[PDB]
Every structure is written in C-alpha cells, then in structure tokens.
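K.L.:
Have a look at the structure that comes next, please.
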2 protein chains.
Amino acid sequence: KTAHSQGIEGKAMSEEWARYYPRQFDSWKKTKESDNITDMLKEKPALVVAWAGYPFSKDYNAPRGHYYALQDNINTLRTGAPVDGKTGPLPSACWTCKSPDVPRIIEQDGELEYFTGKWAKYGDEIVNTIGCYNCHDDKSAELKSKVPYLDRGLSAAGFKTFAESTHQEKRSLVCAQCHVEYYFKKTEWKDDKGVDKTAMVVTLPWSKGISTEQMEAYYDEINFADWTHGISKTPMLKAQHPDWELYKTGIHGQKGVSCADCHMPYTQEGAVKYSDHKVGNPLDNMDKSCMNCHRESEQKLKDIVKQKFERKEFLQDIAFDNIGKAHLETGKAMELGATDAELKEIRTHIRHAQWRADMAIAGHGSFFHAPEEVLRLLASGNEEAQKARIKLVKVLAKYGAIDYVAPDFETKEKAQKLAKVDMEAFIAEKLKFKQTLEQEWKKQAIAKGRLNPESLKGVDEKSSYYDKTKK
Amino acid sequence: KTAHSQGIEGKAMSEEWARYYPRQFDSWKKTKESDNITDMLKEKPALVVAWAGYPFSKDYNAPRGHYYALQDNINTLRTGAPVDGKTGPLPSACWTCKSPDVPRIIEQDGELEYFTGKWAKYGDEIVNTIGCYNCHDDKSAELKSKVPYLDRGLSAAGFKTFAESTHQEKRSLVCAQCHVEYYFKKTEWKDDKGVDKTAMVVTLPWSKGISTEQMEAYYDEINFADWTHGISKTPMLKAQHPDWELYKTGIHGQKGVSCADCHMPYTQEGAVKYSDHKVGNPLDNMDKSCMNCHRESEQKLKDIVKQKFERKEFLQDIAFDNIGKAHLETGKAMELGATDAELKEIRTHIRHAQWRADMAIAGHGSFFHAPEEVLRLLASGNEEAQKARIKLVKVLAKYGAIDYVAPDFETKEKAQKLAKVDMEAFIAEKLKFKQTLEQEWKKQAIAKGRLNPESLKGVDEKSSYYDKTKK
Ligand code: HEC
Ligand code: HEC
Ligand code: HEC
Ligand code: HEC
Ligand code: HEC
Ligand code: HEC
Ligand code: HEC
Ligand code: HEC
Ligand code: HEC
Ligand code: HEC
Ligand SMILES: [Ca+2]
Ligand SMILES: [Ca+2]
Ligand SMILES: [Y+2]
Ligand SMILES: [Y+2]
Ligand SMILES: [Y+2]
Ligand SMILES: [Y+2]
Ligand SMILES: [Y+2]
C-alpha cells in the first residue's frame, strides 16, 4: 500500500502529492521549461483560410508544456471574453483536458452537470493545470483514466477498457484521455430536481474504428458538422490532436512501445525505478528516450526525424494550398450565383479533403509517430481537394469566371482578412476579460483554497498576442 | 587463394564454377523456382496509357527469378522480331543487365563496340543468364562490378567507387550494376580501323545526385526525352527499376543493411558461412532474412509489409488515373486544334508527374525498401498531374469541350486500343521470330560451345502471351 491509502485531502492540487513523491513532483513541474509559443497561424496561414468561420481562425498555437495547459486554455482567443458565468463563446467541455479539477468536479456533480453550461461557468473552480490526479488514483497511486468518455470510446471501437488493459497499454491510455480527436455531442437530460438541461458531451468518434476514414464515415452517417465554412459554406469537420489514434498506426505503436517510453522514460537507481515526469520532446533526452532501444548516434537519429518532418511539410503545404483555393473558388462561385445544388458535390470533396489533411497534421507528433499514414492522408486529402477544384473550374466557367485566380493567403494578416477575422477587436476584448473577470477568478480561487499562487509563477507571460519576455 | 587462381576457362558459363562451389551453384540455380509471370499491363492497365508510344505499352511483366532474365529479354514484345543482326527495334544495350556474356564481350571488344549495333547483333553470343561472372572475379572470387557505367555514376554522385567501398557496401553495389535507373546516351566514336560509329551507352542519371528530383533536373537540363507520348505528345521520361536509388532513402539502407542481407542471407555451418544464392522473396524465408535482426512473429512482420503495399497501391492508382486522364485530355485538346504553345506548361506538368510516379513504382520492392519516399513521390506526381488537368479544363473550354470525359482504360484491352497497340500483330510477328531466328541463335550458340542446353530446361514455358503450363 501507499503512505496515503485513505486518499489525499486537496488531491486536485498536485502540490499535495509532493510530500509523498518529491521526485515525480519535481520533474512534473519542470514542464514549465517548455514555454515557447509557436503561432501556427503565422507559420501556416493557409490554416486560417481552412478554418474560416471557426474559432481556430482566430488563434491556434503549437502545444507547449503541461504547466501551461490551463492558462493557455484561458489565454487563447478561442475562448473569447466572457463577462460572467453565463457568457462567452465556448462550453464547459473546454476545461475537460486541462485540469485535475475536472475529475474532481465530475466526481462531485456528475458527468452531465459538468458538461452543462458555459466555459466561464467553472472559471473560479477549474484552476489547476494537468496534474497527478489526472492520471493517478489518490489512494493506490496506480494509473487510471478519470474520464468516462475514453472507456466509452474504447468499447465502441472494440478495444478493451482501461481496467481491462495491460500495464504497458495503460502507459499510453492515460495520455489518451486527452490526446485524441473528439466532438461535442449535444445531449438533453434532466437533473434530480426535474429541470431540463442541455449538455455538450465530449465524445470520441470511434464507433466505427479509429482510422481517419472510419471516423469520416462516422461523422457523415450522422450528418455532423463542426461549423459551416465562412467562405465556401461547406459543412466542415474539425480534427483535434488525434495523437493516440495516429500513433496506433505507427510501427512503435504496433510494436507496443508506449507514449511513456519516449516522453516519460525511466531512470534506474539501484532497485528504484523513476519515471521522468517532465513530459516534453524526447529528442532533448535521446539517451533515455531512444538509445535504450536503438544503437545509433543521436545526431543521425535526429537527422532521420528531421527528414520525416520535411516530408510532411512538403505534402502539408500542397494539400492546404489546394484546400484554401477550393474554399475561395467556391466562395467566388457563390458570389456569381452558383446554387447549393451545383456546389453540393464540390463541398463534399472539400469536407473530406480537409478532414483527412487536418487529421494528418492536427497531431503535431504524427509525422514521426505514424509517418506513412500521415503522408498517405495528406495525399488523399489533396486529391479530394483537386477533384473539387477541377469541378469548380466548370462551375466558374458556367458563370463567366473561368480565369478567376483565388487570392493569395501567404501571411496570417492576409489570410485573416479573407476569413474576415477582426483580430484587433478580439484581442482588445480578450485583454479586458483577463484584466477583470480572470483576475477575479484567480483571486476567488485562491481565497477559497482551490488555487495555490505558487503554481502561477511565470504561467502568464506569453500568448500569441503578447510576450512579457522572460522565463 | 582460391582453387582457380589463374582464372576459369569458360567463365561466362556459371556451370563452370560448380566444381569449385557446388553449394552456391545449387542455390543459384534455384531461382528457376520463381517462374511466375505477372502481366503488369493486365494488373495496371493505366500503365498502358502512361506508356503510349513506347515499347512498355506492348509488354511489361513483374520480375521473376534470375534464371529467366535472358529468356525474358528475348520473349518480351519490347525487343520485337529481328530478322537478322541488323534489324529489330532495340539496341545492343538491352543485353547489358541480363547475362555474364556481357562483361565477357565488353572485355573482349571494348565498351563502345559492345554498345554499338542492334540487340539482334549478339543473339548467338549473349546466351547465358545472370551468372557467377556478373558479380565475381574468376580468379579471387571476390565481389566485383563488371560494368564501367556504375563507377562512372557513383563518382558523378559523389559516392566512392566499387573498389573504394566497404565490403558491406559491395554486398549492395554488385546488385546496383543492374538494379538502377538509367538511360541510353547516344555516343559517337571511331574504331581503331577509323570507321565512324554510333553507340547507345547505358548511363546512370546521377550527376546531380540519386534522388528522383535530382534525376529530374538532370534530364531537364539536357532536354532529354525517352519518347514523345503517342497520345499527348509530351516529351516523356521512363523510369526503370531504380531499386538501389530508392533503397538508399529507406531506413534499412541508411542503417547499412545490404541487399544481400535480406535477399541472400547467410547460413552458418560451424566455421563455414554460406550465402543463399537463390535470390528471391525474403518473406518466403523470413527466419533467415528478417528474424536475424527482428524479434517478432513472422505473420505480424508479413502483415506490416502487406500494409505498406496497400498504402502504395492506394496512391499508385490515384496518380496513374489522373496521369492517364491528363494524357487523354491533352490528346483531345490537340484534336480540337490547341497549339503546342497552349499545351507547353501542361506537357511539362505531365512529364514531371509521370517521371515521379514511375520512379516510385518502377522499383517493385520500393514500397517496402523506402515506403516514405514512395508515398511522397506518388503524392507529388499526382499533384503535378492535377495541376495539368486544372489547366487542361481551361484549354478544353476554350475549344468548346469543357465537359469532355476522358475515356476509361480499366482493362488492358481498352487501354491498348487507346494507345493504338496492335497486339495480335506484334505477337504473331514475335512467334515467327522465336520459331526461326531465335532457335538458330540457340543452335549456333550450342554448336560453338557458348551455351549449355542444360540451362534451357523449362526456361521458355511462359511469357505474357503464352503459357505451356508446368514447371
Ligand atoms: C474547447 C473547444 C477547447 C478549448 C478552447 C481548448 N481545448 Fe484543448 N488540447 C488538448 C490537447 C491534448 C492539446 C495538446 C496537443 C495539441 O494542441 O495538438 C490541446 C491544446 C489546447 C491549447 C493549446 C494549443 C492551441 O493554442 O490550440 C488550447 C488553447 C486548447 N487546447 C483549448 C485536449 C483537449 C481535449 C481533450 C479531449 C478537449 C475536449 C479539448 N482540448 C478542448 C479544448
Ligand atoms: C533494353 C531497353 C532492355 C530490355 C528490352 C530489357 N531490359 Fe531490363 N531489367 C533490369 C532489371 C534489374 C530488371 C528487374 C527488375 C524490374 O523489372 O523491375 C529488368 C527486367 C527486365 C525484363 C523482365 C520484366 C519485364 O517484363 O519488363 C525484361 C523483359 C527486360 N528487363 C528487358 C535491368 C536492366 C538494365 C540494367 C542497367 C538495363 C540496361 C536493362 N534492363 C535494359 C533492358
Ligand atoms: C489531459 C488532462 C492531458 C493528459 C492526461 C496528457 N496531456 Fe499532454 N497535453 C495536454 C495539453 C492541454 C497540452 C497543451 C499544453 C499547452 O498549454 O500548450 C499538452 C501538451 C503535451 C505535449 C507538448 C509538450 C511541449 O510541447 O513542450 C506533449 C509531448 C504531451 N502533452 C504528451 C503527453 C503524454 C505522452 C501524456 C501521457 C503520459 C500526456 N501528454 C497526457 C493535455 C494532456
Ligand atoms: C499523466 C499524464 C501523468 C501525470 C500528470 C502524472 N503521472 Fe505519475 N506516472 C505516469 C506514468 C505513465 C507513469 C509510469 C507508470 C509505470 O508503472 O510505468 C507514472 C508513474 C508514477 C509513479 C511510480 C514511480 C515512477 O515510475 O516514477 C509515481 C509515484 C507517480 N507517477 C507520481 C506522480 C505524481 C506525484 C504526479 C504529480 C506531481 C504525477 N505522477 C503526475 C503518468 C502521470
Ligand atoms: C524501445 C522500447 C523503443 C524506443 C523507446 C524507441 N524506439 Fe524506435 N523503434 C523501436 C522498434 C522495436 C522499432 C520497430 C522496428 C524493429 O526494429 O522492430 C523502432 C523503429 C524506429 C524507426 C524506424 C521506422 C521509421 O519510422 O523510420 C525509427 C527511425 C526510430 N525507431 C526512431 C526512434 C527514436 C528517435 C526514438 C526516440 C524518440 C525511438 N525510436 C524510441 C523501439 C523503440
Ligand atoms: C517514441 C518512439 C515516441 C512515442 C512512443 C510517442 N511519441 Fe510523441 N513524439 C515523439 C517524437 C520524436 C516527437 C517529435 C519531437 C520533435 O519535436 O520533433 C513527438 C511529438 C509528440 C507531440 C508533439 C509535441 C509538440 O509539437 O509540441 C505530442 C503531443 C506527442 N508526441 C504525444 C505523444 C503521445 C500522447 C503518444 C502516445 C499516444 C506519443 N507521443 C508516443 C516520440 C514518441
Ligand atoms: C544484372 C546482371 C543483375 C544483377 C547483377 C542482379 N540482378 Fe536481380 N534481376 C535482374 C533481372 C534482369 C531480373 C529480372 C528477371 C526476369 O526474368 O524477370 C532480376 C530480378 C531480381 C529479383 C526478382 C526475383 C523474383 O521475382 O523471383 C530480385 C529480388 C532481384 N533480382 C534481386 C537482386 C539482388 C538483391 C541482387 C544482388 C545480390 C541482384 N538482383 C543482382 C538483373 C540483375
Ligand atoms: C551477384 C548478383 C551474384 C551472383 C550472380 C553470384 N554471387 Fe556469389 N555472392 C554474392 C554475394 C553478395 C555474396 C556475399 C558476399 C559476402 O562476403 O558477404 C556472394 C558470396 C559467394 C561466395 C562466398 C561464400 C558465401 O558467402 O557463400 C562464393 C564462393 C560465391 N558467392 C560463389 C558464387 C557462384 C559459384 C555463383 C554462380 C553460380 C555466384 N556466386 C553467383 C553475389 C553473387
Ligand atoms: C538486420 C541486418 C536487418 C535485417 C536483415 C532486416 N531488418 Fe528490418 N530493420 C532493421 C533495423 C536496424 C531497422 C531500423 C530501425 C532500428 O531499429 O534501428 C529496421 C526496421 C524495420 C522496419 C521499420 C521501418 C518501416 O519501414 O516500417 C520494419 C517494418 C522492418 N525492419 C521489417 C523487416 C523485414 C520484414 C525484414 C526482412 C525482409 C527485415 N526488416 C530485415 C534491421 C534489419
Ligand atoms: C530487407 C530489409 C531488404 C533489403 C535490405 C532489400 N530488399 Fe528487396 N525486397 C525486400 C522485401 C521484403 C521485398 C518485398 C517482398 C514482397 O514480395 O512483398 C523486396 C522486394 C524487392 C524486389 C521486387 C521483387 C519482385 O517484385 O519480383 C526487388 C527487385 C528487390 N527487392 C531488390 C533489392 C535490391 C537490389 C536491394 C538493394 C538495393 C534490396 N532489394 C534490398 C527486402 C529487402
Ligand atoms: Ca473533432
Ligand atoms: Ca530511364
Ligand atoms: Y497535505
Ligand atoms: Y511544443
Ligand atoms: Y517507416
Ligand atoms: Y571446367
Ligand atoms: Y517476382
């Protein structure tokens, strides 16, 4: 048994686990070191056009350390500027994979209640970032999935549940609680008090399997759409970090190598085995992350990964360039009077093209985890985009614009203009939120004992729209 | 030293090496077991359209055992029906990678002379198939490259020559004498007798590197074309089994695993090491070919290779379908009166699209040797094809045929009709050649002592146009 077999008071706060596991706590906190903010819309402006009419066209950055998950959830322009617990663009489900306070609240008020309401609803309750309680039982310290939607998805896919899985599998599944693709399923229900409520439940689109094509069929079957494209008015599907799903198609995943083997490698100290909890880039610690199974120079292994990235980049830019043009050309055809009937097939091609290409790039490590599937998907996506563009030429020709040239979107600025994203306004509004409601959230949480100020050190120095500079 | 340190009389005939190496001779002869003829034009009729106006649109089969190399060179419709040593469609260079008699003749008459004249020129001299002398020195038995064009290509690419390479590298380079992409360079020269002659020299397009893109730049720089497309009149480039070049981009090649490690695995017998000379499919002998480095079930490893093949197939069919349509649509535009000036850009896209896609599939093992490069190349090729088709729509529209639908070519029969290939005639003509001139070639060779009848056992029972049935 552990030294805390009856549970841990204040378990949601990882600092509460330090007295029992100083080592794991210490390395866990070091994800603070990965504080770089890479503005993906600036790096890949084509993404702005792809996501026109959706929050991702406003703000989308690459992932950084777990230490910043909660704060980035707050800082992203995607969550907007609520004025209270009933305002704001997004729902409560946006907290789900950002805090150990999530299972705390789900365990206290129930799944449906948690998934009911605005994101702003839990502003002063969900204040801790990715912590011990998100992956560990506070009595036995064993690995555990704290979110019901995962087992729900695993079952539907014909997979064993978390409890039924092997230890090695659990070393990847704890990650799968968050590092997976999902959608919000509008769900009606009634509380014990009789009140009728509507919940937005996190659901893994795995009922037909975990391949991109199976998920596609899944979404088409229920005629689902995450949003109607702001430019082409196409029923779009958004892919979100399907890290685990893609990893499963890769050679490492097929061989049984877990996420932890590379991202949380062991360190033996005579009888005692320690897992590095500083979840980050394995390439920074190759001796422990790779050389334990590979017998090759670190530079060569690094060069190989670099090659894979270049390959992915090559196909990514091609696919999203044609996808972008397709959206714009469809928008042009619409302007000339083309009917929905004339654009139906084209829009279906665009929907599938982007779903496949987004699934390929949404998982930032997929280019390495499953290179072959990433390349094939980008190629498949590009083909659907081009099929749409060949048909678009004919629609444009019918309306006298066969020589139309879709505008360029090589910079985030130009792309956001086409996507009609008023950045200055969103940023101004966001800052007001942060300077008022956010600080009130933090002050109240600290007063109630839900948040420890120590955890806020250097947590809010950067975002895509501001950089106070240092550490 | 060996037991034949002064050389071997009749070295071109592998049977002459049997007295010294019965083991290697025995397994070497067993490639006779791989006698399957897979008609690739029947399997992938899109290839017929791609190669319209070129010999490959007539006959193209997958590779089988080395035991059949020489005979298949004779049977393929590509070599046609010579009536003497000065007739026939192809040059003498077509023997180059099919017989140990090649180095014998090159060593006797010189490189230029060998590469001068018709294929039919050496009909009764080049009669032995891939043999010991193609890869071994007849005095020391050491591995050796017998063709000057290889070192020539290696140097141009910044690689070390064969003699400068390591032993492990030689285990792959002996294969590179033939398993590489090449072109015939028209070369003028004068013999010691003063006569002016024209030679067609085998040349490796490696002066800018061995990547598909570098070879492309190489061919474009000299405005080279293997043929003018019979349908689109595009200056085409033909890729031929770039097995070694692609293998070099793969993980095995980068790690130093040679062709021999998988295709000619060792067998230890107490102090004595034997190389299995039955060059074939490693998957038939996985315990010796793969399990020597991998610790996984054979079925799983097989399933993985199968996955890679399906991935390649997926992208291959897409690329060649769009390439086929592009050719046909260009042909249609031509019929309507489109000018070469209006079709120049389109034709450049088609040339590059097919060069890249052909380079990806011409090496039948590339899907496994270098999966990532194969997928990327097929994707790149497809994109160039689609860029051509988008432009083609506009050219067709200008000429009043925007709704033109390129004819289907889902069967070899339909494809060969579009490619205007009169098969019945070519086959009839070929049979007459085989029944007359070919038999005379074999009778004369046997009479002169250049050919041993034993080597002809079951060598000519199959082709793409006839199957006497058994072994
Ligand atoms: C509601 C729609 C959500 C909002 C708003 C955010 N998320 Fe997530 N999220 C999750 C993971 C595993 C990552 C990291 C890997 C990756 O991003 O590719 C993220 C990351 C973010 C970030 C930082 C990156 C960015 O700028 O986009 C933000 C700002 C963010 N998320 C906001 C996981 C999950 C998840 C688990 C299943 C859900 C339901 C959500 N995220 C929902 C939202
Ligand atoms: C002159 C233009 C040539 C003719 C006619 C043939 N070849 Fe070749 N060839 C070589 C290899 C390594 C292979 C095997 C791998 C593969 O085919 O992908 C081949 C195979 C053939 C075959 C059998 C397959 C088929 O039906 O196409 C035939 C009929 C054939 N070749 C005819 C190697 C070389 C090579 C070495 C550099 C040269 C110069 C040529 N082949 C030339 C011709
Ligand atoms: C949900 C509660 C999560 C769990 C469980 C795990 N991760 Fe995570 N991860 C999550 C978020 C929201 C983020 C984004 C953080 C941000 O503010 O940008 C991440 C990020 C990562 C990263 C990126 C690290 C970096 O760039 O420095 C990696 C490599 C990563 N996560 C890996 C990972 C692994 C292997 C996990 C299981 C052991 C794991 N995460 C769990 C959310 C969640
Ligand atoms: C999920 C994303 C995790 C978070 C957040 C934390 N831990 Fe963890 N821990 C995780 C894995 C996958 C593993 C390895 C499991 C295995 O048996 O292989 C661990 C392991 C531990 C252990 C056991 C000893 C060790 O391997 O180091 C302990 C005691 C432990 N973790 C503690 C711990 C604490 C205190 C955390 C918060 C500060 C914490 N973990 C977070 C995954 C995750
Ligand atoms: C052991 C548990 C492993 C760890 C940790 C890492 N790798 Fe690995 N890798 C391993 C296996 C068993 C295999 C499958 C092939 C086999 O030998 O059975 C691989 C394969 C690769 C590959 C080749 C496939 C490819 O995508 O090109 C590469 C390039 C590779 N591994 C790199 C790599 C790196 C950089 C790692 C650290 C981040 C890493 N591997 C860890 C086993 C294990
Ligand atoms: C070793 C073989 C790995 C396994 C198993 C998993 N990951 Fe990984 N991951 C690995 C590498 C080499 C990289 C690329 C590093 C680079 O910067 O080039 C990644 C990357 C990720 C990322 C992207 C992080 C970022 O860009 O900020 C994430 C979020 C990530 N990996 C998650 C993750 C998960 C959840 C895994 C299991 C399903 C997983 N990785 C396995 C190496 C390895
Ligand atoms: C030229 C003289 C060659 C040398 C040297 C090597 N190969 Fe070859 N190979 C060559 C030809 C002309 C053919 C086609 C034979 C036919 O009649 O179809 C082949 C075929 C192969 C195959 C296919 C085997 C099968 O399908 O059963 C393989 C796997 C192959 N060759 C491999 C290979 C290797 C690894 C070599 C070096 C050790 C090698 N070949 C040398 C011509 C020549
Ligand atoms: C090229 C395509 C080859 C042909 C045709 C033949 N041999 Fe070969 N042989 C080849 C390789 C790549 C190797 C391995 C080299 C190494 O040292 O790793 C060999 C090896 C031999 C040997 C050495 C002992 C052994 O490894 O078995 C002998 C004695 C030998 N080869 C003989 C031989 C004979 C008699 C052949 C014709 C019947 C023959 N080889 C053809 C490549 C090739
Ligand atoms: C030893 C000399 C090898 C032989 C013989 C074969 N493989 Fe291999 N393989 C080997 C290494 C060193 C690596 C690189 C990764 C590493 O562990 O360092 C690999 C990798 C693979 C892979 C993974 C990459 C991929 O394309 O998915 C696979 C699937 C694989 N090897 C399969 C395989 C098969 C089927 C073999 C026999 C025909 C084979 N390998 C032989 C080393 C060696
Ligand atoms: C092991 C890791 C290999 C190395 C190294 C090389 N080859 Fe290979 N080759 C290997 C496999 C698993 C396969 C596919 C088998 C299947 O049928 O699925 C191949 C295939 C080829 C082929 C195609 C043969 C045919 O389709 O008839 C050829 C001609 C071939 N390989 C040649 C070859 C050469 C010359 C290599 C070195 C440059 C080489 N292979 C390396 C496995 C391995
Ligand atoms: Ca989604
Ligand atoms: Ca060529
Ligand atoms: Y405590
Ligand atoms: Y990162
Ligand atoms: Y691979
Ligand atoms: Y003799
Ligand atoms: Y074969």
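Residue numbering for chain A follows Swiss-Prot; the residues present correspond to positions 37-507, in that order.
The backbone N, Cα and C atoms fix where each Cβ goes, and this holds for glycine too.
Pulled from Swiss-Prot, these are the listed features:
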type	residues	note
BINDING	A:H102, A:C211, A:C214, A:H215	heme c 3 binding site
BINDING	A:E217, A:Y218, A:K274, A:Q276	Ca(2+) binding site
MUTAGEN	A:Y218 to F	Reduces nitrite reductase activity by over 99%, but does not decrease the low sulfite reductase activity
BINDING	A:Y218, A:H277	substrate binding site
BINDING	A:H288, A:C326, A:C329, A:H330	heme c 5 binding site
K.L.:
A:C214 (heme c 3 binding site) to A:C326 (heme c 5 binding site): how many Å between their Cα atoms?
P.N.:
24
K.L.:
Name the residues of the same chain, 6+ apart in sequence, whose Cβ is under 8 Å from the Cβ of A:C329 (heme c 5 binding site)?
P.N.:
A:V293
K.L.:
Roughly how many Å separate the Cα of A:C326 (heme c 5 binding site) from that of A:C211 (heme c 3 binding site), to the nearest whole number?
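P.N.:
Answer for this pair: 19 Å between alpha carbons.
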K.L.:
Whose Cβ, among the binding-site residues A:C214, A:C326, has more other Cβ atoms within 10 Å than any of the rest?
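P.N.:
Buried the deepest by this measure is A:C214.
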K.L.:
If I take the Cα of A:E217 (Ca(2+) binding site) as reference, which of the binding-site residues A:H102, A:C211, A:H277, A:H330 has the closest Cα?
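P.N.:
It is A:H277, whose Cα lies nearest.
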K.L.:
Quick one: which residues besides A:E217, A:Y218, A:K274, A:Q276 have a Cβ within 8 Å of the Ca(2+) site's Cβ centroid, in sequence order?
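P.N.:
Apart from A:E217, A:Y218, A:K274, A:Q276, the close residues are A:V216, A:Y219, A:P241, A:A275, A:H277, A:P278, A:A398.
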K.L.:
Do me a favour and check the Cα-Cα span between A:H330 (heme c 5 binding site) and A:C211 (heme c 3 binding site); whole Å is fine.
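P.N.:
If we compare the Cα positions of A:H330 (heme c 5 binding site) and A:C211 (heme c 3 binding site), the gap is 24 Å.
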K.L.:
For A:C211 (heme c 3 binding site), write down the residues of its own chain that are at least 6 apart in sequence and whose Cβ falls under 8 Å from its Cβ; none is a fine answer.
P.N.:
A:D279, A:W280, A:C295, A:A296, A:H299
K.L.:
For heme c 5, what surrounds A:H288, A:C326, A:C329, A:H330 with a Cβ no more than 8 Å from their Cβ centroid?
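P.N.:
Counting only non-site residues, the set is A:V293, A:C298, A:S325, A:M327, A:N328.
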K.L.:
Return the residue, from the listed binding-site residues A:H102, A:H277, with the maximum count of other C-beta atoms within 10 angstroms of its C-beta.
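P.N.:
The residue with the densest Cβ neighbourhood is A:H102.
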K.L.:
Can you tell me whether DSSP puts A:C329 (heme c 5 binding site) in helix, strand or coil?
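P.N.:
Its secondary structure by DSSP: coil.
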K.L.:
Around the C-beta of A:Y218 (mutagenesis position), how many further C-beta atoms are within 10 angstroms, looking at every protein chain?
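P.N.:
Counting Cβ neighbours of A:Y218 (mutagenesis position) within 10 Å gives 23.
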K.L.:
Out of A:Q276, A:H277, A:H288, the binding-site residues in the record, which is closest to A:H102 (heme c 3 binding site) when you go by Cα distance?
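P.N.:
Spatially nearest to A:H102 (heme c 3 binding site) by Cα position is A:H277.
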K.L.:
About how far apart, in whole Å, are the alpha carbons (Cα) of A:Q276 (Ca(2+) binding site) and A:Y218 (mutagenesis position)?
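P.N.:
Computed Cα spacing between A:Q276 (Ca(2+) binding site) and A:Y218 (mutagenesis position) is 7 Å.
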